[PDB]
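Here is the structure we will look at, set down as structure tokens.
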Amino acid sequence: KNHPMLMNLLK
Amino acid sequence: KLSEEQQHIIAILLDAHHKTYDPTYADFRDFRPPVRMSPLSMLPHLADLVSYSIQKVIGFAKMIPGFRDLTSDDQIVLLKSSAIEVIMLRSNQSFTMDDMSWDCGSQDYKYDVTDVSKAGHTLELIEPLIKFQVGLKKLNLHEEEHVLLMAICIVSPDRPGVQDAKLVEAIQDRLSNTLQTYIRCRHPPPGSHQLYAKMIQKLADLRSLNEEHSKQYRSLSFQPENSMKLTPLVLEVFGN
Ligand SMILES: C=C1[C@H](O)CC(=C/C=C2\CCC[C@]3(C)[C@@H]([C@H](C)[C@H](CCCC)CCC(C)(C)O)CC[C@@H]23)C[C@H]1O
């Protein structure tokens, strides 16, 4: 449900 | 003819692709090494390759004009659904019809049907992907066309779970009109023959390869022994 790594690569 | 805004989109996409695609393949040395004799002896190496490739596609995506101006949730939906398809597209740059392999600069990093089958995939699904690569290679795309197509693929407003489909469609339409105008202004005949139509058909073919992969991934990774050989990012992006 959460996407910590994908989020971090987008930031 | 090509406006300044359409030339600007292209310039941006070229720059983005150049900084996220090393045509020397130097980073592959850092992957788990290929083993071609477990039985899935290639799975560690090709999982790394995929995971590395997801990173790169994300770096390319974030540069697409307007993508970063979508909500995070919609950015994540678009990348999760398109990641395999853009890996497939971008791989066309190493793919060679000489042998039907992906040639990344050395015998160790040359990948054929057999290699992919030792990563857990049936010859029956691998075959359509090789046929896709051939058809795409035959288009002889200009780099400008290649990158625009990768971008149109990512900003597709029909992916399930997209909330601002209109915003996504506004982007995509700007890319698409950029692409059409480019083929007409810069691509000489007869290579330009129905080229837009053919490029868009590749996107449809990619939906099919995606759907088929989705099911195979769900089978492979359902097995804890296999999932253990993947990467954190692959698990997060394609699912656990
Ligand atoms: C940097 C590069 C590209 O990002 C990726 C690349 C090659 C791409 C390949 C060759 C090996 C097999 C790959 C990784 C395929 C991969 C194993 C998929 C399954 C993993 C998807 C998450 C095959 C799925 C099939 C088509 C068998 O259903 C897709 C693209 C294929 C090398 C280079 O051009």
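All residue numbers given for chain A refer to Swiss-Prot; the residues shown span 640-650 in order.
Determination method: X-ray crystallography, 1.9 Å.
Just so it is clear, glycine is given a Cβ too, placed from its N, Cα and C backbone atoms.
Quoted from Swiss-Prot for the published mutagenesis A:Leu645 to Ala: Impairs interaction with ESR2; when associated with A-604; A-607 and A-648. Quoted from Swiss-Prot, the note attached to the mutagenesis of A:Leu648 to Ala states: Impairs interaction with ESR2; when associated with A-604; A-607 and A-645.
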Across all the protein chains here, work out how many other Cβ atoms are within 10 Å of the Cβ of A:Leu645 (mutagenesis position). 21
Cβ-Cβ neighbours of A:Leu648 (mutagenesis position) (radius 10 Å): 19
